[PDB]
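Participant: My structure is below; once you've seen it, I'll send some questions.
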Amino acid sequence: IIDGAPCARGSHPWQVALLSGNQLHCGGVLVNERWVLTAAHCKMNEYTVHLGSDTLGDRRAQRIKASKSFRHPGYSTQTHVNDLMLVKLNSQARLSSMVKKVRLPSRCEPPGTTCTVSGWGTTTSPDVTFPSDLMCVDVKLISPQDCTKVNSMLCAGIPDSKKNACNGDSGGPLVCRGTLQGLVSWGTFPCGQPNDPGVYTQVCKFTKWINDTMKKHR
Ligand SMILES: COc1ccc(CCNC(=O)[C@@H]2CCCN2C(=O)NCc2cccc3ccccc23)cc1
């Protein structure tokens, strides 16, 4: 996350990280005790999922192996369309005040809405600097028609501001008015240029796919 600040402790109990061993790979969200939602670009042969702490490596965090994952069938490596994936945990996440199911959307929040994006991705660019504490930044929703770099994607940013997501933030949540509205997808490199908004998968357009994919892989 660029030009953000540490998230208030305990305010992201539905946030997870996908690690390759102990190395950050992507963000994600906990859908339920057996499933994580992330970006399709995050695909790996297997994952270690971090839950239950704003600090990576925290001895109190839960770590769970996840062997299986399922991309949305329309995913394009070139256009970034359909950049979402479900990761099946090998063992159930233990729920508590620090591990909670995310609130999925029932409606699409419109352009102009203030939202928050969070992650453990780099805070600098092009030099990488990975924070241990989960970082947050507030950004405003931008229609894909108003987003020069781009019907199921959104952009988000603040006019004349560097605030954005970066490497390591893919798959993490963009939340608005208490619901999940986006997953970080992609943007310009180097990160953090003003008026260069990041692109997100618009979660409200994938309700059916998320529910059905989980039901088809019980
Ligand atoms: C030691 O150096 C290291 C260590 C680890 C890594 C892999 C770390 N993870 C990844 O970059 C993930 C993987 C899938 C795509 N990713 C994004 O975060 N994309 C999101 C993304 C990437 C670049 C610019 C962006 C601008 C705006 C919004 C999103 C952007 C790299 C260098």
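Swiss-Prot numbering applies to chain A: residues 30-179, 186-253, in that order.
Per the header: X-ray crystallography, 1.1 Å.
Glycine residues also receive a Cβ, built from the backbone N, Cα and C atoms like all the rest.
Swiss-Prot lists these features:
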- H70: active site, charge relay system (ACT_SITE)
- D112: active site, charge relay system (ACT_SITE)
- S205: active site, charge relay system (ACT_SITE)
- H54 to F: No effect on zinc inhibition (MUTAGEN)
- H109 to A: No zinc inhibition (MUTAGEN)
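Each of these features: where is it, how hidden is it, and who are its neighbours?
Facilitator: Neighbour count (other Cβ atoms within 10 Å of the Cβ, all protein chains): 19 for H70 (active site, charge relay system).
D112 (active site, charge relay system) carries neither a helix nor a strand DSSP state and counts as coil.
Within 10 Å of the C-beta of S205 (active site, charge relay system) there are 27 other C-beta atoms, taking all protein chains into account.
Long-range C-beta contacts of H54 (mutagenesis position), restricted to its own chain and to partners at least six residues apart, with a cutoff below 8 Å, comprise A46, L47, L48, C71, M73, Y76, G203.
Sequence-distant contacts (6 or more apart, same chain, Cβ under 8 Å) of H109 (mutagenesis position) comprise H70, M188, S220, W221, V234.
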Participant: Distance check, please: Cα of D112 (active site, charge relay system) against Cα of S205 (active site, charge relay system), rounded to an integer number of angstrom.
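Facilitator: Checking the Cα atoms of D112 (active site, charge relay system) and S205 (active site, charge relay system) gives a distance of 10 Å.
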Participant: Check the recorded positions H109, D112, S205 for any whose Cβ is under 6 angstroms from an atom of ligand 1, and report them in sequence order.
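Facilitator: Correct list: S205.
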Participant: Measure the gap spanned by 6 unmodelled residues: take the Cα of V179 and the Cα of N186 and state their separation in Å as a whole number.
Facilitator: 10
